[PDB]
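J.: Sharing a structure below in C-alpha cells format, with a few things to ask.
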Amino acid sequence: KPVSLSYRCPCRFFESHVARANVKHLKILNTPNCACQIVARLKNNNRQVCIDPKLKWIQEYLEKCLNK
Amino acid sequence: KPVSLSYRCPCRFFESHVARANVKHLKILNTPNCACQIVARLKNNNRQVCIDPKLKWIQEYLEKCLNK
Amino acid sequence: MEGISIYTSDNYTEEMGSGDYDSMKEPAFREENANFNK
Amino acid sequence: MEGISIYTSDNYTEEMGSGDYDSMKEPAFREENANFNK
C-alpha cells in the first residue's frame, strides 16, 4: 500500500482514562495533522483504543522507556 | 482460538540505527525479560525491523511525544 | 530532534471505535495523589 | 512510575529479524549536537 500525501491520522479520536494495566501494547503513528497518535489494543482480545499521548500513564510510559 | 499466553518478548534483537524517514510507525510493548520493546515497519516490505529503545531518534521521538 | 520529522504515512487504516473512557482530557504530568489508593 | 508492571505482550506473530543496520548501541540522551546540519 503506497503511502500517499494527505493530512490524516489513523485514529481521529482519542481515548483518555483507559486502564494502563488493561492494555497490551501501544502503537505510535505521528501523522501530519495530529500531535502524536498512539493506538493500544486491550488484553485477551477486547477493543482497541487510541490514546492521547499526553495521558499520565503515557507520560510515565514514554519517559520510563526513555530515561528512568 | 483460546488465549494461550506466555511470557515472551516479541523480538529478540533491536536496531539502533534504523532510518526514521524509512519507517512508518512504531509498535511498543512492555516485555517481561526485555526492557522496552519497540518494533517498526518500514515503508513497504523491505523487512520489518525491531528497534532499539536506546536509539537516538527514538529518544527524541518519545521525548517530544510527551507534550511537543 | 529528528523525532518530529514527518515521514510519509497515509492510506493506512485504524478503525475508530468509540470515545468512551473520558475520551477528552490531557496530562496532570506527575503524581495526582500522594498515596491514598486505599 | 505508575506503570512498572508488565502486560501480556504475548500473541504476536511477525517475521522476527536480527542485526541489520547496526543493532548494538546506546543513546546520547538528546542531540548529537543541537542541530548541526549547517
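Just so it is clear, chain A uses Swiss-Prot numbers, and the residues here are 22-89, in order.
We read in the header that solution NMR was used to get this structure.
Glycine too: its Cβ is placed from the backbone N, Cα and C atoms.
In case it's useful when we look at the structure, here is the feature table from Swiss-Prot:
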BINDING   A:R41, A:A42, A:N43, A:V44, A:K45, A:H46, A:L47, A:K48, A:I49, A:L50, A:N51, A:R62, A:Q69, A:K85  heparin binding site
MUTAGEN   A:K22 to A  Loss of chemotactic activity
MUTAGEN   A:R29 to Q  Greatly impaired chemotactic activity and enhanced inhibition by heparin
MUTAGEN   A:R33 to Q  Slightly impaired chemotactic activity and enhanced inhibition by heparin. Greatly impaired chemotactic activity; when associated with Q-29
MUTAGEN   A:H38 to A  No effect on anti-HIV-1 and chemotactic activities
MUTAGEN   A:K45 to S  55-fold reduction in binding affinity for Link domain of TNFAIP6; when associated with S-46 and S-48
MUTAGEN   A:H46 to R  No effect on CXCR4 activation. Impaired dimer formation, leading to increased chemotactic activity. Eliminates the pH dependence of dimerization
MUTAGEN   A:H46 to A  Reduced dimerization in neutral pH. Eliminates the pH dependence of dimerization
MUTAGEN   A:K48 to A  Impaired CXCR4 activation
MUTAGEN   A:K48 to Q  Slightly impaired CXCR4 activation and clear resistance to inhibition by heparin; when associated with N-46; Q-62; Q-68 and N-69
MUTAGEN   A:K64 to E  Loss of integrin activation; when associated with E-45 or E-48
MUTAGEN   A:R68 to E  Greatly impaired CXCR4 activation
J.: What Cα-Cα separation, expressed in whole Å, is found between A:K48 (mutagenesis position) and A:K64 (mutagenesis position)?
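T.: About 14 Å separates the two Cα atoms.
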J.: Distance check, please: Cα of A:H38 (mutagenesis position) against Cα of A:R29 (mutagenesis position), rounded to an integer number of angstrom.
T.: 24
J.: In DSSP terms, helix, strand or coil for A:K48 (mutagenesis position)?
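T.: In three-state terms, A:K48 (mutagenesis position) counts as strand.
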J.: At a CB cut-off of under 8 A, do any of the recorded positions A:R29, A:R41, A:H46, A:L47, A:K64, A:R68 come close to chain D? List them or say none.
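T.: Answer, by Cβ distance to chain D: A:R41, A:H46, A:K64.
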J.: Could you say which of the binding-site residues A:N43, A:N51 has its Cβ with the most other Cβ atoms inside 10 Å?
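T.: Comparing the binding-site residues A:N43, A:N51, the most crowded Cβ belongs to A:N51.
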J.: Cα-Cα, whole number of Å: A:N43 (heparin binding site) versus A:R68 (mutagenesis position)?
T.: 11
J.: Of A:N51, A:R68, A:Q69, listed here as recorded positions, which sit with their C-beta under 8 angstroms from a C-beta of chain B?
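T.: Among the recorded positions A:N51, A:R68, A:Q69, the ones whose Cβ sits under 8 Å from a Cβ of chain B are A:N51.
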J.: Counting every protein chain present, what is the number of Cβ atoms, excluding its own, within 10 Å of the Cβ of A:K45 (mutagenesis position)?
T.: 20
J.: By CA-CA distance, flag whichever of A:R41, A:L47, A:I49, A:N51, A:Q69 among the binding-site residues is nearest to A:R29 (mutagenesis position).
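T.: Going through A:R41, A:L47, A:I49, A:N51, A:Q69 one by one, the closest to A:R29 (mutagenesis position) is A:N51.
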J.: Helix, strand or coil for A:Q69 (heparin binding site)? Use DSSP.
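T.: Its secondary structure by DSSP: strand.
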J.: Going by C-alpha positions, which of the mutagenesis positions (A:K22, A:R33, A:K64, A:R68) is nearest A:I49 (heparin binding site)?
T.: A:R33
J.: Report, as a single number, how many Cβ atoms besides its own are within 10 Å of the Cβ of A:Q69 (heparin binding site).
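T.: Total other Cβ atoms inside 10 Å, all chains included: 17.
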J.: Other than its own, how many Cβ atoms are within 10 Å of the Cβ belonging to A:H46 (mutagenesis position)?
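T.: Excluding its own Cβ, A:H46 (mutagenesis position) sees 22 Cβ atoms within 10 Å.
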J.: For chain C, give the subset of the recorded positions A:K22, A:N43, A:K45, A:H46, A:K64 whose C-beta is less than 8 angstroms from one of that chain's C-beta atoms, in sequence order, otherwise 'none'.
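T.: The recorded positions close to chain C are A:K22.
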